[PDB]
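Encoded as structure tokens, the structure appears first; notes follow it.
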Amino acid sequence: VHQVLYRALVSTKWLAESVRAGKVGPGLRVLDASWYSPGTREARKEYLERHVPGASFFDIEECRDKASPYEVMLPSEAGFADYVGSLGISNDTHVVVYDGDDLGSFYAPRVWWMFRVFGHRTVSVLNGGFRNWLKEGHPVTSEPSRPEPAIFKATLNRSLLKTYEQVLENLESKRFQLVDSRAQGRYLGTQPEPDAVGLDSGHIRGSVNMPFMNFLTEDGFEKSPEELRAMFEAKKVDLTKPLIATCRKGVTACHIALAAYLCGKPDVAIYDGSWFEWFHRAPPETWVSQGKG
């Protein structure tokens, strides 16, 4: 359920002109969705110091199922709806998401997919991220944003989500191509999985690896659609066939979904449980690692 695709990328120039124009409001809401591993950057404090004028902080640590044993799992429809409503977002709002990643994108695609998986098509990511917004000198502020509340209705679009059981069945059916966006070393099992206890690295049998950072240019901009298409083809990923994206915790997998969407394939589903869930639930026979093990 959607044939003509709504823009998934907006430029810094466009967003800056919109903010100059007074467009932030019910029709346009801007989110910093940054999140960092423990012991590194301070997402909320960075947002407090420097944000696009009128933007809000989208707290992924809150906007998830807290009761799950697994990482960064979708909240319920109500939890999402209540949270986004509280940021002034309704079903008529154009949501623009950025993050402060050093290359140019990490969490923002996750948030773009969250809106889509909850039925909202009017969502985009800021091409080049906050990194480029800053480099180009666009306005930043520490003034508080206080959007008026709105009502949002969320409706899960199951086709854009996969469960553990569906990935396990797929091991057998081979119906979907399973593409993992984690860095190469962790995908192969030669580098450990971080921020976890006794979680081995490796990958689900039958997977293909497409490290997420390959999607962006060295400046942090999305690669062109011709470039993206060439990447999938060189990976033996056929865009005319079904595709499930997976990673550590369902976050960077959303960069595969974004890349495929800009190549005209909106149908990629995210395995939200991802490797973290897989390792904990699946028989070890279903995964491989170079060490090995």
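All residue numbers given for chain A refer to Swiss-Prot; the residues shown span 2-294 in order.
The backbone N, Cα and C atoms fix where each Cβ goes, and this holds for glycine too.
Marked as active site, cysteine persulfide intermediate by Swiss-Prot: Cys248. The DSSP secondary structure for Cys248 (active site, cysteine persulfide intermediate) is coil. Taking Cβ-Cβ distances under 8 Å and a sequence gap of 6 or more within the same chain, the neighbours of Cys248 (active site, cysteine persulfide intermediate) are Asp181, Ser182, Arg183, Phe213, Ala254, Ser275, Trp276.
Proximity of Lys250 (mutagenesis position) to non-local residues of its own chain (separation of 6 or more, Cβ distance below 8 Å) is seen for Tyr71, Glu72, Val73, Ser275, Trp276, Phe277, given in sequence order. For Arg187, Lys250, the entry in Swiss-Prot reads substrate binding site.
Residues or ranges marked as domain 'Rhodanese 1' by Swiss-Prot: 25-143.
Note: the domain 'Rhodanese 2' (173-288) comprises 42 helix, 18 strand, 56 coil (DSSP; helix = H, G, I, strand = E, B). For 173-288, the entry in Swiss-Prot reads domain 'Rhodanese 2', with the evidence type sequence analysis.
In Swiss-Prot, a mutagenesis experiment is listed as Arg187 to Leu, annotated with the note Reduced rhodanese activity. The Cβ of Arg187 (mutagenesis position) lies under 8 Å from the Cβ of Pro193, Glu194, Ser202, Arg249, each of which sits 6+ residues away along the same chain.
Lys250 to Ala appears in Swiss-Prot as a published mutagenesis result, with the remark: No rhodanese activity.
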Number of helical, extended and coil residues in the domain 'Rhodanese 1' (25-143), per DSSP: 34 helix, 19 strand, 66 coil
